[PDB]
Amino acid sequence: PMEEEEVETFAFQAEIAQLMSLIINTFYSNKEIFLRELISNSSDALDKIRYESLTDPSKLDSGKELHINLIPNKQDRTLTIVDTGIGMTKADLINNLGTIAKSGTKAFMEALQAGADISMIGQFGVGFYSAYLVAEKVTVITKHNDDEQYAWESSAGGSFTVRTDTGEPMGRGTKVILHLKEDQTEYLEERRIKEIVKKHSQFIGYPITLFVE
Ligand SMILES: COc1ccccc1-c1cc(Cl)nc(N)n1
């Protein structure tokens, strides 16, 4: 029996689209900072959870462990960033991922033309898009205590899809699945991943675990 699934196909806000192009169709060294940004988001997601969790310890029913996991798959050619953070509700997701303007967008783009490093990205509050320095496509699976599991995805081109995730359940948190461009497979090597965590992500306040096949 054929399953059926709803997808909503959104246009990224004009400037988030401009930024995504700029990221994709421009060469930047120091791409590795994409992980730093992704670990940061999770860190922030783990704080929101832990904080709220002292008001409602029942927000931990969905998983008490507060950590980050990195899964590089040499077969899929995916680098998966998993956290047991707070997750996003649909609206958090759509505000976080594309629809709503970001007060740092224009400024960051202006900055990049002036030759700023892609590393500056986080300060402009549009850090997640660095994901696209290395991935052709990016899949975010996410789960918020209040809501259901969502699967967001974009290969860029100006649009993203959001669909309720019928798929591996997570309980709580966000999973960023990076479908690495052909030439960015270095980010599936244990050594490289360990390198960029020690380098840019040392003071994260949660255990981070690297799983290697
Ligand atoms: C796609 O992830 C994000 C993008 C922008 C801002 C925040 C996030 C985010 C939110 C949560 Cl709850 N977890 C994670 N890992 N990222």
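Numbers in chain A track Swiss-Prot; the residues on display, in order, are 11-223.
Heads up, the Cβ atoms here are built off N, Cα and C, so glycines get one too.
As a published mutagenesis entry, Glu47 to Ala appears in Swiss-Prot alongside the note: Strong ATP-binding. Strong interaction with HSF1, HIF1A, ERBB2, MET, KEAP1 and RHOBTB2. No effect on interaction with TSC1. Its Cβ taken as reference, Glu47 (mutagenesis position) is surrounded by 24 other Cβ atoms within 10 Å in the chains shown. A helical conformation is recorded for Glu47 (mutagenesis position) in the three-state DSSP classification.
There are 30 other Cβ atoms within 10 Å of the Cβ belonging to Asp93 (mutagenesis position). For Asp93 to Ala, Swiss-Prot lists a mutagenesis experiment annotated as follows: Impaired ATP-binding. Strong interaction with HIF1A, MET, KEAP1 and RHOBTB2. Loss of interaction with HSF1 and ERBB2. Los of interaction with TSC1.
Looking at Swiss-Prot, the entry for mutagenesis of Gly97 to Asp says: Abolishes ATPase activity. Cβ neighbours of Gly97 (mutagenesis position) (same chain, under 8 Å, six or more residues apart in sequence): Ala55, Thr152, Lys153, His154, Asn155, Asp157, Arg182, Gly183, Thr184.
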Under 6 Å from ligand 1 by Cβ, which mutagenesis positions from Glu47, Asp93, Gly97?
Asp93, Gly97
